[PDB]
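Participant: Dropping a structure here in structure tokens format, bear with me for questions.
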Amino acid sequence: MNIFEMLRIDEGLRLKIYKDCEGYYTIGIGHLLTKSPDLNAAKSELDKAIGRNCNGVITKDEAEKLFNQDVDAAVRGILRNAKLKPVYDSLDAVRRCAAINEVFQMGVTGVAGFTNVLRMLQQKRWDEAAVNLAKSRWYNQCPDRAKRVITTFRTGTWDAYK
Ligand SMILES: Cc1ccc(C)cc1
Ligand SMILES: [Cl-]
């Protein structure tokens, strides 16, 4: 078990644009195209991402390419954020996976605004962080995509993905 397998389980796989649980246009393994309400703007972004006219459908290999780029951008987003980095660095290996996963789903901005949970995590207060994450708009809207990640922040084991 590792971040990629953890993410494939949580994001599954679509090979054509859909609306995710927050209502935004997505494809592959949780790849957000745009927050625009315009499907055609989400289409330009996709072609722009692949390097061809798709027009809204991709292959598996191309999905894994996007996936690999997006994991990388999530990690880089954490390391570049002054609020996220010190918290990230104090976490153990498995909770670091739960942190990459959350940034991958929610994006850095939303995550960095959980000042509450951020302090709790750094002080290693797992139960309270867990409780406070299960309160966000992210959890209430995306409970299947989110549940295993909260449980993982709580336990620091992979048991939720087993
Ligand atoms: C790096 C990080 C990711 C997610 C949370 C909720 C906190 C820190
Ligand atoms: Cl969901």
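Quick check of the header: X-ray crystallography, 2.2 Å.
Including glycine, each Cβ sits where the backbone N, Cα and C put it.
According to Swiss-Prot, the protein has these features:
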type	residues	note
MUTAGEN	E11 to Q	Complete loss of activity
ACT_SITE	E11	active site, proton donor/acceptor
MUTAGEN	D20 to A, N, S or T	Complete loss of enzymatic activity
MUTAGEN	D20 to C	Nearly no effet on specific enzymatic activity
MUTAGEN	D20 to E or Q	Loss of 99% of enzymatic activity
ACT_SITE	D20	active site, proton donor/acceptor
MUTAGEN	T26 to H	Facilitates transglycosylation more effectively than hydrolysis; covalently bound substrate
MUTAGEN	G30 to F	Almost complete loss of enzymatic activity. The enzyme is destabilized by 1.5 kcal/mol
MUTAGEN	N132 to M or F	2-fold decrease in enzymatic activity
Participant: Which of these mutagenesis positions is closest to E11 (mutagenesis position) if you go by CA atoms: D20, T26, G30?
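Facilitator: In terms of Cα distance, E11 (mutagenesis position) lies closest to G30.
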Participant: If you measure from the CA of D20 (mutagenesis position) out to 10 Å, which mutagenesis positions from the list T26, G30, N132 are inside that radius?
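Facilitator: Of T26, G30, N132, within range: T26, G30.
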Participant: Distance check, please: Cα of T26 (mutagenesis position) against Cα of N132 (mutagenesis position), rounded to an integer number of angstrom.
Facilitator: 27
Participant: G30 (mutagenesis position) to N132 (mutagenesis position): how many Å between their Cα atoms?
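Facilitator: Here the two Cα atoms are 24 Å apart.
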Participant: What does DSSP call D20 (mutagenesis position) in the simple three-state scheme?
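Facilitator: Once the DSSP labels are grouped into three classes, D20 (mutagenesis position) ends up as coil.
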Participant: Helix, strand or coil at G30 (mutagenesis position), per DSSP?
Facilitator: coil
Participant: Can you count the other CB atoms that lie within 10 A of the CB of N132 (mutagenesis position)?
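Facilitator: Result for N132 (mutagenesis position): 19 neighbouring Cβ atoms inside 10 Å.
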Participant: If you draw a 10 Å sphere on the Cβ of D20 (mutagenesis position), how many other Cβ atoms land inside?
Facilitator: 19
